[PDB]
Structures are given as C-alpha cells and as structure tokens.
Amino acid sequence: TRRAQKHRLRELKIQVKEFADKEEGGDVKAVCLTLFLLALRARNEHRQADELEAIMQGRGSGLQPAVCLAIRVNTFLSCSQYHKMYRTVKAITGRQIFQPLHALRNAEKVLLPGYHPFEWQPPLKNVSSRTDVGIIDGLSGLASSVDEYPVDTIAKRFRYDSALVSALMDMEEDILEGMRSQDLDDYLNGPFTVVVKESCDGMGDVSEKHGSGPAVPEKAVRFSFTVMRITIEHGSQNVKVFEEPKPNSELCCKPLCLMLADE
Amino acid sequence: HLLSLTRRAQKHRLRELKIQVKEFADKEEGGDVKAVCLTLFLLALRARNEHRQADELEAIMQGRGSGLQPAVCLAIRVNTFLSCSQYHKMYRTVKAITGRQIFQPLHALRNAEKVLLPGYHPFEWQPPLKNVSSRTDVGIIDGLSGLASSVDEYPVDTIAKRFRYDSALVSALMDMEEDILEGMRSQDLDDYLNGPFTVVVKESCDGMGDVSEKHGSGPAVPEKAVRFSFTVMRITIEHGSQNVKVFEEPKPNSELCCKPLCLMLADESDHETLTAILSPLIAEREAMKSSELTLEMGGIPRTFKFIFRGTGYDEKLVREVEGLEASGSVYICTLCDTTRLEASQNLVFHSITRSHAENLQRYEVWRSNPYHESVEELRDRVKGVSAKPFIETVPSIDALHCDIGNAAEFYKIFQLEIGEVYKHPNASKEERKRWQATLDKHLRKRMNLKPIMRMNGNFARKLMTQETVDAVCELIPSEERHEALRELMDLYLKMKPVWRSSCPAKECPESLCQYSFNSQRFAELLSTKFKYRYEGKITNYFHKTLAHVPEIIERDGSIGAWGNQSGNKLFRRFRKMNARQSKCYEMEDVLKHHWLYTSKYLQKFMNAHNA
Ligand SMILES: [Mg+2]
Ligand SMILES: [Mg+2]
Ligand SMILES: [Zn+2]
C-alpha cells in the first residue's frame, strides 16, 4: 500500500530531495520527471513515454472540429458510419476526443463561400450586393416550361466573387506567413495583385447505370478557377508574397460550376 | 530549466542519479529499476496533491485509458469499411495533430486480425478423426479440395475458398470464450467446471443472386455466387443430472451471426459442381458428429460435443438437395407423402413420414426396381424420389409464407362470396374480373387500401383485419354468411399467436392448446359452408400451416423468420471497397473480411456504447 512503499522508499525520497536541492535547488518535480522519461525511453517503450510527456506538458486530448472535418472529407466518410465510429470511440476511451456532426456542419458552413462580408468600391453593375448566398441553380432563371426550348441538364454554380473571396480567406494565413517571411510587417495595405487562371473540361461517362446496362452516354462538365500568384508593390518595386508550388495539380482547382451537359 | 534541455543534456546531468538509483535497485530489489522508478515518480507526483494526474498516470500504465487496444481499432476499420491506405492516412494525421499515438499502426492491426482468424489456437480430439489431417495452423484453403482442372477432364470455372470445419468451430469458441464465461458466471456456476458442453449448431446455405460489377459493356455474364455458412445456436451444460441452458443466441436468424465456411461462384442449379464442393464439408460434418473436442480456452481442459441441424435451407434448395423433384411433382409436403389431390381432401390429419434413411431406401428401390412395374406406379410408389440425397436436412417454415398463403386464399374466398357463385354453377372469367374490380374499388373507397397482384407481407398483414371482413361482408345479404366469415376470422386470429410468438411454450401455452380442435372446426366449416373451393388446387404453405405446425413445434418450439437483400449488398461492398484483384485472392479477402465482421468479440466492442 501507500504506507509500505513510503516506509521502504523514504531513503530514496530524501536522497533525491538532497540531490535536487544541491543541483537544481528544490526542483524534485523536473528531476523525477526527466528520470522517469529517460528510463521509459531506455526501456524501448517510447509510446508510453510520449503519452506521459504529452499528458504532463498539458497537451489537449481531443482535437478541433476542423481537423475532424478535414479527415472526414479526405477519407470519403459518410455520416452514419462516422457517427458510429464517434460514439464507439467516445464509449471506449470514456472521454470525448472526436467531434459530433453538429460542430462539424457548423465549421463546414463557416468555411463555405458566402459567410464573411466584403465590399467593392465600384458598384459592380448587373450584380447584387447580397453576401450570404452560396450554391445556386446554374440555369440562372432560365424558363424551362412546356412552351420553351427543351432543356433538362441540371447545373449548379457558386458566385464568382463569393468563391473568390472564400479562396482568399482560406489562403489568408498562407499569404500572411509569406508576407511576414518576405521582410514585411503586418499592418500593410494593398493594392494586392492576384493572378487567377480559369479552366474547364468535360468528364465523360459519369453514370453508373446497372439496371439494364449502357443506357445513355451522359457527359458532364465543370468550370473552375485557380489562384497561383499574389504580389504587392511597395515603394518602387514589388515582391511576390505568394507563388504556387505546383499549380498543375488536382488539389488547388477551385470549382465554380457543374453541369450535366455535353461538351 | 531542466525541462527545456534535450534528453542528451539531461542524461549527462543525471548520469550520477541514474547510477545511484540503479545500484540501489540491484542491491535492494534485485534488478527492479523499472518498478522502483515508477513508485518513486508516483510518490513525487502525489507529493503535490496531484491526484487527478496520478489517476491518469495509473490508467495509462494499466492500459485502460487512451490506448485504443488493437482489437477496437480493427473492429472500427472493419465496420466502417476503411481501406489500409486511408486508415494509415487517418492514423498519421491524428498522431501528427495530437502528438500522442492514440491509434495503432498497421502491423499491430495485422497481428490482432491474425490472432482471431481460424487455425491459431491449439486443440485436440479424443477420437483420431480419420480422413482428417492433424495439422492445426491452416486457414483459408481452396474449396475444390484437389480439383481435376486438367484439360482432359470435365471443364469447370469456379473459385471456391473455404475454412476448415473444426478450425472454424475452434475459432468461434475462442471468440465466444468471454461470452460463455460471463454466461456461466451469471448462471450461478463455478469458474472451474469441465464439460461436456452440448453445442447445438444451426446449418444454412443460400445463394447471393448477382454479384457482377460490370459498369457497362452490356450484360456480359450473370456471374452468380453462393456461400455456405453455419451458426452456433446454443450451448448447454449440466451439473450432475439436471441440465441448464448456459448460452442462448439473442437473434438466431440475423446477419451478424452468420459464420461462413465456404464461398464460391457457382449457380445454385449447377448440381455437379455444388456436390463436388460440398462433399468434403459433409464428410467432415459426418465424421465430427461422433467426436469429442478438447480445448484449453479457460486455462483448464474443456470437452465439447456437437449436434448439427440443417434448418437454414429454403424450399428451392431443400427440394433439390434432398432428391425430390423441384416443382413439377404432385407431392408438395416436404414432411408427408400426401399428393396434391389428397391434400385438398385431408386438411389437418397428417404426420411427418420423411427422413434421410427412408429417402436413401426409396432411391435404392427406384434404381433397382425389383418388382418390375410400370413407370407411373413406380413413381407413385417412390413418392417422387428420383435423385440420391446426400445432405441430411431438417426442413422448416416461417410465418411470412403462412400468412401470405392465408391472405391469398382469403382474397379468392372474398371474391367467390361477393360474386354469388354458390347459385351460379358456371361463371365467366370476365365476370370474375368485374367482381375483382368492384371489390378493389369498394375496398379502396372504404378501407383505403391499394390492391396489387404482386403480393407481399405488408399487404397480407394490413388485409387481415376484422374491419376489412366486416366491410366486405356488409354488402352481401344472408347474414348467416356474415356469421360464417366471423367464425373464420376468429379462428384465424386465434391460431395466429401460435406461429406469431416465437415461443408458444412460454409466451402463450393456452394458444398452443386446442390447436387441433380449432383446426378441425375450421376444416369442418370449410368443407360444409364453403363447399365450392374444392377445385383440385392446394398450396403447400397452407397445408404445412394447417397440419405440420404442432409437429414442428414439438420438434423445435419456435417459428421465427429468415431482409432479403442482406448478404448480396454486403458481399458487393466488401468486393468493391476492401478487396484485391486477380479473382484468386479476391475471394480469400472477402471471406476474411466477412469472418472478421461476424465476430462476436468485435460486435461486442462496437455496441458497447448502449451501456
Ligand atoms: Mg478537353
Ligand atoms: Mg434461397
Ligand atoms: Zn404435408
């Protein structure tokens, strides 16, 4: 019990106390912690040593909902099985480490375009000033009644300014880091210059028809954009505060609209 | 500060302290530096009244904290349909964003899944088990069992992968070890108690329809698949002379308790390949029927017996593997030798007069024909036996077929009673169609029901109501017919709980009683009041519901059910998400995944959140 181990190790306790008062001057905590960690790492059990170091330094047990949403999107996970795994881990570990679908969807709708405000010095004629709208119909109010031109291609689209400001907002951290690295302060103003490239191409067969075989050669198309250069001109010359490492990749192709129409 | 220095600098500064601690350890405890360091650190941590951190440290050292034992992560990965690459990505991402290793690596998961696959734990048998190898570290094997695929032989294109029967049973027992221990502890029994454990096991076999994954290119091949699985139904033990059920399955006819033996790609109607694949399993089963397993699961030797019951066979397969004709025979009852003509006359008075030995005898008589009789008389003397049986089957029925048959009969009864056919000897088909349309419109207007020729269970359940028969009888005069229909509906609703309770011996024994009485009353009412339905037609489901219900109850004591599209979707998901190519390792991988999915250990670790 406690009394037995205390009676058996009081000598070691007072010895470590004297040695810490002589060397560290009343720092038995750090001495014993470092000794325990070194022993556990020499025992070739670095897992428990790292876990103890994390739980003693003050590292959080759970994680932010943003990382959960990120891994859920990058692993192609549904909602039912995700909730199943969440509740299973919460029941096994006792504590809550992951995050339910509520905060996940909250962070999702926060990150989606059409959330944070912005403005334009010109009035931007033929464009509304509303700034809380995201996905809309790609038909743009095209009347498709019985007495008009037949059309059935479902199309969805973002707003160009909305998607643009959303991309700028999610790359704000990277461009601020670049500006801090390129011998520049933080209280800087523009006018920043952003080079945006546009691209669009078809997809081919996107229909997994299995009812009777090959039914229709349904072809789709996507219109997208990509940011690959952000510069600022201060004083005389300029400095490229952001240059895309590999723009010809399938990870920075910000999409605008999707249509189920032939090329 | 000391916490800011690297491990190298801290080691250089505390070498003397470490030497003193280790020499004290080897001089007092005798080379126990680990335990003395743990105790010293725990005391130094508790010296500042840090009981929360002390309890967390104790939980971490014990391993019951944020460890995520490889079994739990394996269950998660196998249930959420997670591949190896995506799981490794998630693991490394969480480890980098958290710092600690909360999940497990891939090799730990491989070890955890190999410790559960069949052919790992040792076992033995009291009999030598002739014609069976004694090797005990084999898992997935080719289901053909030394085929003859040479070019000069009968061609066959199948991929059969199977586990060994004894290996699968030992794996299932090692899986349910904890469950049976908990059960015997809850049943007020000693922790140490040898066998023999009477293990009643259910046997089943059914196809999977279509498992092809061809996106386009037209309907190239049907590619029909088929499986063969078992399910441990119950375990019983005795203390002296009195028996006591020590383990009973909560959901026998479920999907999470389907332990698969073999998986192959062959048509169910393909008889020769099915026989060639299932002969080794039948041989193993008949050799194990009279053996004694010995295991060391609970630290002490435990003996095991087995009782096999092949009740998981549908009608299409029980009319093919048993030797009878598929569908064109006059004989319809799979228990009695009553013809279709005699079944319409004799309703309830029957008995089970079929077994495997008598079927073998009848097939031998058919083959030899020692009496030298004509073909028709020989056929009606062998009671339709034409093929040789090779699997001892125990047929059974479910409530769904019974109720749909009763409703299909009552629908035509309503049509015949609304058409006034008792006064019209010969009617016309168009007049009967007009009767049907009028009845459908009246029902849709009063009861608000949607008629359809395609019959199912929901239609039969919603049609069998007292309000329905009242609404369809209030139209016809001569209220004596109304009273007859009332008595018929009353007898039906009194007989329903017999097969709609799953336990007549405990749920409703009074309903089980007087069954023959009410059945005879119903037969007398049908043969006297409704003396017109005798057209030489009778349904086998209705015959089994009338006659062979009490015998099945006395044999087993339950009916239950069989959720049609249940296994095919799971097989397709396993074959698409987590499976290999080459059509050779694909079946092994899907079988391993299905076995890991049907494990009681992983399921218990999963559904533990309800507590
Ligand atoms: Mg192109
Ligand atoms: Mg079937
Ligand atoms: Zn019968």
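Sequence positions for chain B are given in Swiss-Prot numbering; the residues included correspond to 395-956, 960-1008, in order.
Header says: electron microscopy, 3.6 Å.
From the backbone N, Cα and C atoms, a Cβ is placed for every residue, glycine too.
The Cβ of B:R402 (mutagenesis position) lies under 8 Å from the Cβ of no residue that is in the same chain and 6 or more residues away along the sequence. Among the mutagenesis results in Swiss-Prot, B:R402 to A has the note: Defects in converting nicked products to hairpins. The residue drawn here is the original one.
Secondary structure at B:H406 (mutagenesis position), as computed by DSSP, is helix. Counting only same-chain residues at least 6 apart in sequence, none has a Cβ under 8 Å from the Cβ of B:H406 (mutagenesis position). Here the residue is the original one, while Swiss-Prot reports the published mutagenesis B:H406 to A with the comment Allows robust hairpin activity.
Cβ neighbours of B:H445 (mutagenesis position) (same chain, under 8 Å, six or more residues apart in sequence): none. For B:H445 to A, Swiss-Prot lists a mutagenesis experiment annotated as follows: Impairs DNA-binding; when associated with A-443.
Neighbour density for B:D546 (mutagenesis position): within 10 A of its CB lie 5 other CB atoms from the protein chains shown. Quoted from Swiss-Prot, the note on the mutagenesis of B:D546 to A is: Loss of DNA-binding.
For B:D560 to A, Swiss-Prot lists a mutagenesis experiment annotated as follows: Loss of DNA-binding. Cβ environment of B:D560 (mutagenesis position): B:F517, B:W519, B:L523, B:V526, B:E678, B:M682, B:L687 lie under 8 Å away, each six or more residues apart in the same chain.
Recorded in Swiss-Prot as a mutagenesis result, B:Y707 to A carries the remark: Deficient in both nicking and hairpin formation. Under the DSSP three-state reduction, B:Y707 (mutagenesis position) is assigned to coil, being neither helix nor strand. Around the Cβ of B:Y707 (mutagenesis position), the same chain contributes B:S598, B:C599, B:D600, B:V715, B:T787, B:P789, each under 8 angstroms and 6 or more positions distant in sequence.
In the three-state DSSP classification, B:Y935 (mutagenesis position) falls within a helix. Among the mutagenesis results in Swiss-Prot, B:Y935 to S or T has the note: Capable of both nicking and hairpinning. The residue drawn here is the original one.
Within the same chain, residues at least 6 positions away in sequence whose Cβ sits under 8 Å from that of B:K973 (mutagenesis position) are B:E607. Experimental mutagenesis is annotated in Swiss-Prot for B:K973 to A, with the remark: Moderately defective with 56% of activity.
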Spatial neighbours of B:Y935 (mutagenesis position) that are distant in sequence (at least 6 apart) but have CB under 8 A: B:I791, B:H795, B:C796, B:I798, B:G799
